[PDB]
Amino acid sequence: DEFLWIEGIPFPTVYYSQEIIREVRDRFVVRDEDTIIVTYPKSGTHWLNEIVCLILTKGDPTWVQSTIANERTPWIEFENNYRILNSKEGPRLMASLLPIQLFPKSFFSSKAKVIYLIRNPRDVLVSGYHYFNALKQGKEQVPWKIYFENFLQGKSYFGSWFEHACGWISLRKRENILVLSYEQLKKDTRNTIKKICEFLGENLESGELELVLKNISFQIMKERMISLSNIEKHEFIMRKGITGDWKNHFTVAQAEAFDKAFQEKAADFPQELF
Ligand SMILES: C[C@H](CCC(=O)O)[C@H]1CC[C@H]2[C@@H]3[C@H](O)C[C@@H]4C[C@H](O)CC[C@]4(C)[C@H]3C[C@H](O)[C@]12C
Ligand SMILES: C[C@H](CCC(=O)O)[C@H]1CC[C@H]2[C@@H]3[C@H](O)C[C@@H]4C[C@H](O)CC[C@]4(C)[C@H]3C[C@H](O)[C@]12C
Ligand SMILES: Nc1ncnc2c1ncn2[C@@H]1O[C@H](COP(=O)(O)O)[C@@H](OP(=O)(O)O)[C@H]1O
């Protein structure tokens, strides 16, 4: 079995259960002062996690060097993390990968802050292809064009990227959530991190801001991270981290097919972010 089907959504086989998903959706309370990072896989989740954690530490890498992403911002749906986050007081820093139909319903009646990271779905496809083939054995790997077809038909972890992205950015103009793109993070870096500083209320000044940028660059973040693969292919999430790698993978035919499927599965989607 490639996936575990929970609420009509394909999940990874390990780390997730239906009962937990249901509980998280129906009973986990999102408290007004909470702040949650919500992404789709291979959109730059580790990058944004590190962005936020370096903003909070004002550039001091020590925390992100000593810890992994799930220790800093525990994923709500991940494992039995909900027990921990329920049995914890104060303002909580959490993360998530679910589409809105599975996000905790309580959040829709609160001023909890949510940062939604989006990426060009083609680069998302490419990053996922490389990462999921990254450490499988040659015979058991997935050829490019069948992974491409599976992505276009929603046979991907946490369901269709189109449904996920559409449902999440349909709430964009709410005050308590803001969307931002991996491309924005890659080229309009300083403006973007200052905007998320505004949104999170975290005050940060000169020097510390230069520190954050330097520490969030791909190269030295990669050196940091290679310093632990119990639940991730630790060696393999830092691939090359540019924008537009899909042009090196998509044939013209595949690009036209992708644009077509994008235009009926996400007709109500403007690409101003990319
Ligand atoms: C196991 C699964 C697929 C890996 C595979 O193809 O074998 C991978 C793909 C997306 C991953 C998740 C994403 O990387 C986001 C989270 C990052 C944290 O560092 C670990 C938990 C975290 C929630 C990851 C858990 C697990 O490693 C995931 C769920
Ligand atoms: C994530 C963890 C929560 C464990 C707990 O108390 O339940 C706690 C333990 C120590 C915390 C850190 C320490 O409190 C020191 C830092 C100062 C501020 O509290 C926020 C960032 C700061 C870097 C914290 C980040 C995070 O909240 C930490 C790392
Ligand atoms: N500091 C960083 N700066 C720029 N891009 C980064 C980055 N860290 C990771 N990326 C890229 O974000 C992708 C993985 O995202 P996620 O955390 O959701 O798995 C990868 O894309 P690529 O495979 O295209 O290189 C990764 O290289």
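Following Swiss-Prot, chain A residues are numbered 3-229, 233-279, in order.
Each Cβ is built from the backbone N, Cα and C atoms, and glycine gets one as well.
What Swiss-Prot says about this protein:
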type     : residues                                  : note
ACT_SITE : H48                                       : active site, proton acceptor
BINDING  : 44-48, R121, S129, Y184, 218-223, 244-246 : 3'-phosphoadenylyl sulfate binding site
MUTAGEN  : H48 to T                                  : Impairs sulfotransferase activity
MUTAGEN  : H48 to N                                  : Decreases sulfotransferase activity (at pH 6.27). Does not affect sulfotransferase activity (at pH 7.5)
MUTAGEN  : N72 to W                                  : Increases sulfotransferase activity (at pH 7.5)
MUTAGEN  : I236 to S                                 : Increases sulfotransferase activity
MUTAGEN  : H239 to G                                 : Has little effect on sulfotransferase activity (at pH 7.5)
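Here the features listed in Swiss-Prot are placed on the structure.
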residue	record	Cβ contacts under 8 Å, 6 or more apart
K44	3'-phosphoadenylyl sulfate binding site	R121, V126, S129, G130, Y133
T47	3'-phosphoadenylyl sulfate binding site	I39, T41, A71, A97, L99, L119
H48	mutagenesis position	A71, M227, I242
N72	mutagenesis position	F80, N83, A97, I236
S219	3'-phosphoadenylyl sulfate binding site	none
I222	3'-phosphoadenylyl sulfate binding site	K216
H239	mutagenesis position	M227, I228, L233
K245	3'-phosphoadenylyl sulfate binding site	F220
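Contact annotation for recorded positions (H48, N72, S129, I222, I236, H239) versus ligand 3: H48, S129, each with CB under 6 Å from a ligand atom. If you draw a 10 Å sphere around the CB of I236 (mutagenesis position), it holds 12 other CB atoms from the protein chains shown. Closeness to ligand 1 is met by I236, these being the recorded positions among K44, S129, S219, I236 whose Cβ falls under 6 Å from the molecule.
Between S229 and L233, the deposited model skips 3 residues, and the Cα atoms of these two flanking residues are 9 Å apart. All chains included, 22 other C-beta atoms sit within 10 angstroms of the C-beta of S129 (3'-phosphoadenylyl sulfate binding site).
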